[PDB]
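A short worksheet on the structure shown next.
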Number of protein chains: 4
Amino acid sequence: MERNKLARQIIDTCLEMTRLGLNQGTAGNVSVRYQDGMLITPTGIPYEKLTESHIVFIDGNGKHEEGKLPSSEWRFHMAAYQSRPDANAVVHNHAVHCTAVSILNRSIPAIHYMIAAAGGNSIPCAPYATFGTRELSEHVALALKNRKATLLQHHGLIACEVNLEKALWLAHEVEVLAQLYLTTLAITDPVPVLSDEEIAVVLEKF
Amino acid sequence: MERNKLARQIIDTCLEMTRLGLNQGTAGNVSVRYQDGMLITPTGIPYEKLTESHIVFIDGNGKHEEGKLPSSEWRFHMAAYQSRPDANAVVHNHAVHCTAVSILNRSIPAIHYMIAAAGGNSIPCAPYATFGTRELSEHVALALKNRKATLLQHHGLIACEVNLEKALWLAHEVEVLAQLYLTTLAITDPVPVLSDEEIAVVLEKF
Amino acid sequence: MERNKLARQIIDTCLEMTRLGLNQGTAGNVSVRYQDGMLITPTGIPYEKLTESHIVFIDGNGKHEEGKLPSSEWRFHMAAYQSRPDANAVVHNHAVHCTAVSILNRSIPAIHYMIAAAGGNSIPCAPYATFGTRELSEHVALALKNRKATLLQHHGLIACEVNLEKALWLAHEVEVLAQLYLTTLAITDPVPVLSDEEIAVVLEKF
Amino acid sequence: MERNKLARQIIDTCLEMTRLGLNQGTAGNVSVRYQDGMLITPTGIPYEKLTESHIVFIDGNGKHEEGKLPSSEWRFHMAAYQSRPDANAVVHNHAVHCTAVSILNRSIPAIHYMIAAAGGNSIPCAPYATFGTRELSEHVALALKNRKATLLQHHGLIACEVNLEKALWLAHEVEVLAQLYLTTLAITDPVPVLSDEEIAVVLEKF
Ligand SMILES: [Zn+2]
Ligand SMILES: [Zn+2]
Ligand SMILES: [Zn+2]
Ligand SMILES: [Zn+2]
């Protein structure tokens, strides 16, 4: 839990997301719980030009260290850590399939047993609100209360876990589930799902 | 047939599957027939962190060597080698297209002459059962009796052959067939197929 | 603003577009505003065989330096710089998703808040005209008057910005928007959109 | 035109096709016109294990040099060079999109002006016949009479040009056209096309 060791992982995660096809462009942001606040990527700086010195610290009051501009979405990373006290890392990206399902404004159902990875029998979709807005924060906070990941209507995906690699794994897993959903939904509607009872069993085995 | 030479190939195969886009995440497992039992990847350890020392040996009774946890699916690798005595390697993954067709719970038909590569005129889809369950084993064993590969409903794909590279080749081939199926089925239903007589001829030439 | 420093970026951009999957083959062309005219890639020379010496200079009259053949599309790069005086770089490619939407002859609507990146609430589609034609130039010039990017019916995409990297970023962003559009339109028609009022707000925050 | 310089390009082409996503597995074959016959890849040997020594020479009578097994499709490479005397290289692959359109048994229409690259206003689809069959040869020969590329029903794609790189470029271009076709056809049927008159003009400019 050294600011320097955290900064390095944060950039790695951004690089890994681009590497996995879960994000590209100036989209996305990542943070880790640090001290009273968190360490978060800065607004609009390409993952390729990022360095530990660019990572920003925001305290419990929302005070970011001077001369640095935190991610426009810092408020919903805030709400994420408050909604999920068990979570130490938040990952946000505009992954293609997760984003398309969010344009459709649909929760992703129990089409695969791995859905249980997000903590339940669905991946919810949170109502739209202007990006970097406080109202957007209320929407995600509410969605993450009982799920580890949530889609953002007309926006993207946000997943959080105990650490960055488990947070990245989860976000990656949701891109797979979102892709399985879009592919089968184009051929059939509704797409077959496992029953809630079955999901209960799978959650027991997890 | 040296434990060490086998361990190395097993990890390579996992790396190659990720490399080919046939698997990603903590999904998938691979094993080779070894002595009375088999050598199989361990449960939940990233392909990147895998080493020959992590590969687990399970004997004919299902006894895995102490201090090591075999893949949760070890039972259906077992059933695979019992159902197909001609097979020396099993590959399991959650490849995107194979998995979507399995959510649709459909066999993949004779849409391409390469379907004959799995031993017949179809790639079956085995009924769902909780992962790592003995009932799941009964389902795959039954499906592999007359086919070298089978989809797992709401789960993924399992392919086996005489060795790991032929097992990987086959699994890869089925991802192609599953992708040709999903793409044409979105435009037309039913998708045109070669006749069984034609498949018979192709099987003769193989 | 040295001819040599510009030539290098132009080739890089072509390489980066192939690298991002926004273009492949002998398709595409890129130019930068230079002196009274511009520096533009040459017609039909693989990005791999390109060198600073191949980059062509065309003056304000359309006079390209002797012994060099400029891109067949040089006329619409011309029209682009005249239509958008704020723009210093033009990028053209036959990116898969942008091109499919252009075959459908549709503008891309407000399906995502990033649509505002092109300057409005849509990505227009300019009427077809034979490639490398002066009439094609009139069509793009007209489309770029109030937008930074435009699709070309039955052809591809053209995006321009203040410099090559912002021009490449934008073109990349439009491939994402075009892909979100094609994926959701196959499942639903019309695809849900953000209201113009909302887009207005997002444009204010940009 | 040295056997050794040709062998090297042939393998490169196979490697490049896998690299571009136009082929994978043990599928595909490539040949160049050599002396009275041709040099062609051998049947069933992974592109990774190929060497100049594996390339096979078949004479005008179909006599392949001893101890070497030519590609099962050597007969249709033969027919290709006889149908198109202007062609010096043939490329065959089971590229995903070209193959799906061939399962649908459709010609690819004038959806993009680049269709003119294959010599006309369409990419035909040749009737199925067992692979490596003489009747399959009659089908491709007939299709290539007035086109440089043809799809093979329930099989794949075959493209030929004056040399391997122009043959690879063309095959790659057809994968793009086949992908634009499948994507728009899922949303609309029939997919809008340029008129034959327009294609005539484009063919004039080519
Ligand atoms: Zn965002
Ligand atoms: Zn599994
Ligand atoms: Zn163009
Ligand atoms: Zn073939």
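If you check the header, you will see the structure was determined by X-ray crystallography, 2.4 Å.
From the backbone N, Cα and C atoms, a Cβ is placed for every residue, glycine too.
The DSSP secondary structure for B:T26 (mutagenesis position) is coil. Annotation of the mutagenesis experiment B:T26 to A in Swiss-Prot: Decrease of the aldolase activity mostly due to a decrease of the affinity for L-fuculose 1-phosphate (Fuc1P).
Look at Swiss-Prot and you will find B:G28, B:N29, B:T43, B:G44, B:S71, B:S72 tagged as substrate binding site. Its own atom aside, the Cβ of B:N29 (mutagenesis position) has 25 Cβ atoms within 10 angstroms in the protein chains shown.
Annotation of the published mutagenesis B:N29 to L in Swiss-Prot: Loss of aldolase activity; when associated with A-71; the original residue is retained in the structure shown.
As a published mutagenesis entry, B:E73 to S appears in Swiss-Prot alongside the note: Loss of aldolase activity. The DSSP secondary structure for B:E73 (mutagenesis position) is coil. Around B:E73 (mutagenesis position), the C-beta neighbours below 8 angstroms that are at least 6 residues distant in the chain are B:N29, B:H92, B:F131, B:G132, B:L136.
Per Swiss-Prot, Zn(2+) binding site is recorded for B:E73, B:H92, B:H94, B:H155. Counting only residues at least six positions away in the same chain, the Cβ atoms of B:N23, B:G25, B:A27, B:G28, B:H155, B:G156, B:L157 sit under 8 Å from the Cβ of B:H94 (Zn(2+) binding site).
The feature active site, proton donor/acceptor is assigned by Swiss-Prot to B:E73, with experimental evidence given as support.
The mutagenesis experiment B:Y113 to F is recorded by Swiss-Prot, whose note states: Slowly inactivated. Has a preference for the D-aldehyde and shows an inversion of the diastereoselectivity. Loss of aldolase activity; when associated with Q-73 and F-209. Classification of B:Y113 (mutagenesis position) by DSSP places it within a helix.
Between the binding-site residues B:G28, B:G44, the minimum number of other C-beta atoms within 10 Å of a residue's C-beta occurs at B:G44. There are 29 other CB atoms within 10 A of the CB of B:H92 (Zn(2+) binding site), with all protein chains counted. Listed in chain order, the extra residues whose Cβ falls within 8 Å of the Cβ center of the Zn(2+) site residues B:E73, B:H92, B:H94, B:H155 are B:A27, B:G28, B:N29, B:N93, B:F131, B:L152, B:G156, B:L157, B:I158. Residues from the set of recorded positions B:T43, B:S71, B:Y113 situated with their C-beta under 8 Å of a chain D C-beta: B:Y113. For B:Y113 (mutagenesis position), the Cβ neighbour count at a 10 Å cut-off comes to 21, with all displayed protein chains included. Whole-number maximum of the Cα to Cα distances across the substrate-binding residues B:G28, B:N29, B:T43, B:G44, B:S71, B:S72: 10 angstrom. Counting only same-chain residues six or more apart in sequence, the Cβ atoms lying under 8 angstroms from the Cβ of B:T43 (substrate binding site) belong to B:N29, B:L69, B:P70, B:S71, B:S72. Using a cut-off of under 8 A between C-beta atoms, the recorded positions B:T26, B:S71, B:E73, B:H92, B:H155 that neighbour chain A are B:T26, B:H155.
Rounded to the nearest whole angstrom, the C-alpha distance between B:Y113 (mutagenesis position) and B:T26 (mutagenesis position) is 33.
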